[PDB]
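Take a look at the structure set out below.
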Amino acid sequence: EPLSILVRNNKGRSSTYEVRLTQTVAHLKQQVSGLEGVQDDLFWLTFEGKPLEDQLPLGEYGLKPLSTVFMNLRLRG
Amino acid sequence: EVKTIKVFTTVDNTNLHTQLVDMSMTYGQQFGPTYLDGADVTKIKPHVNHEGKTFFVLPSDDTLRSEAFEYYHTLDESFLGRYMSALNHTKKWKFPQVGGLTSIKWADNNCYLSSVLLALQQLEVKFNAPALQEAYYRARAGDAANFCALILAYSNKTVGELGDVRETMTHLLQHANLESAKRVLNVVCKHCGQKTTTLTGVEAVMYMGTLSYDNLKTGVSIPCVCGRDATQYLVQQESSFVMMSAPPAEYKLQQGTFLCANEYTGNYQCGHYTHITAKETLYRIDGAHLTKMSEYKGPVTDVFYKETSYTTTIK
Ligand SMILES: [Zn+2]
């Protein structure tokens, strides 16, 4: 039952990702990682300000078709 | 033929358990991974001097399991093992008093941990996990070895790893007492009317987007699901503090407008944190180093603000 959501990077651009609401957030992060070049540990996703914990299904966050997840980069200090 | 000694085993340093230890078997064969004053003794057979000593063990059976859960509020099997590994190194750190607060002298890339400990000491927060609360009380007295090792254990970080201050705060605030924290946001789209969302807990005190608290109160430009761009603004806030974050940009900190802040020099592959608090003047705390200044304008990434209750004047 796949749908499409948007993931916006830190430059303000949103790529489309094909997902099922039963797949985990960790699954989605491996797609964003392959597209934007960052590896999973160095960024984290949010939806309407709420962070997404990796091993929970996407449907628990109320993701709709063409919703916008945000990509935030983790500093290394 | 069997010869034993009497010891105490524990997982929370409060509930002691009497144990008869066969001297012919290692502590590992009988209890699993075992520690004595932090020193790993899993492979060591009992010594006569171990009589009556207290040993740290991992919660192997059911009684220890619930005891460990009441103390640490985690079920991660590997938590106590990772806590002990970080504690080996954090005991060697120095925690000098700087500007009235306990800091951490530079070592093992602990500048992000230094900013966490400093920011915590200026916030009215309590920890629901008893292990975090006891270690925090010792931390304010210059004895922060346990607290730092716990922070690394809850964050799944090891000694020497580069770290993110806000991420680290997020892990620890899950165990904070933010039950009464309430935040109400309005999303005003000129097409799709108005929308209200209430946030609670850690989501009510943290925000990612701008460093300015006033920006949140007057209006933040947010995408709209319909296609436009709407404006998000704060309606009601009930908490002892708020934490504004943003990608490291250059920012002017004024006295009397904020509680404390963190700045970040470098890029997303390697950087350095220093902490800025506001007392009589702007204090900059870089590990063991203190620097006073009237003005500050640098690459800020986290800003904290004191708070009790705020109601918007907008409608
Ligand atoms: Zn709209």
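Residues displayed in chain B correspond, in order, to Swiss-Prot positions 1541-1855.
Going by what the header records, the deposited coordinates were determined by X-ray crystallography, 2.6 Å.
Each residue, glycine too, has its Cβ placed from N, Cα and C.
Annotated in Swiss-Prot:
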type	residues	note
ACT_SITE	B:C1651	active site, for PL-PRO activity
ACT_SITE	B:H1812	active site, for PL-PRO activity
ACT_SITE	B:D1826	active site, for PL-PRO activity
BINDING	B:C1729, B:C1732, B:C1764, B:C1766	Zn(2+) 6 binding site
MUTAGEN	B:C1651 to A	Complete loss of PL-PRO activity
MUTAGEN	B:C1688 to A	No effect on PL-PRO activity
MUTAGEN	B:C1729 to A	Complete loss of PL-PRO activity
MUTAGEN	B:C1732 to A	Complete loss of PL-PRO activity
VARIANT	B:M1563 to K	In strain: Isolate BJ02
VARIANT	B:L1663 to I	In strain: Isolate SZ3 and Isolate SZ16
VARIANT	B:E1790 to G	In strain: Isolate Shanghai QXC1
VARIANT	B:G1806 to V	In strain: Isolate BJ02
Let me make sure I understand the structure: which of the recorded positions listed (B:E1790, B:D1826) has the fewest other Cβ atoms within 10 A of its Cβ?
B:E1790
B:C1651, B:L1663, B:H1812: the recorded positions whose Cβ falls under 8 Å from a chain A Cβ:
B:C1651, B:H1812
Want to know which recorded positions, from B:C1764, B:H1812, B:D1826, are within 10 Å of B:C1729 (mutagenesis position) at Cα; which are they?
B:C1764
Let me spell it out: for each of the recorded positions (B:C1651, B:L1663, B:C1732), count the other Cβ atoms within 10 Å of that residue's Cβ, using every protein chain shown. Which one has the most?
B:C1651
Taking 10 A as the limit, how many CB atoms besides its own sit near the CB of B:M1563 (variant position)?
13
In sequence order, which residues at least six apart in the same chain have a CB under 8 Å from the CB of B:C1764 (Zn(2+) 6 binding site)?
B:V1727, B:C1729, B:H1731, B:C1732, B:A1770
What is the number of other Cβ atoms found within 10 Å of the Cβ of B:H1812 (active site, for PL-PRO activity)?
16
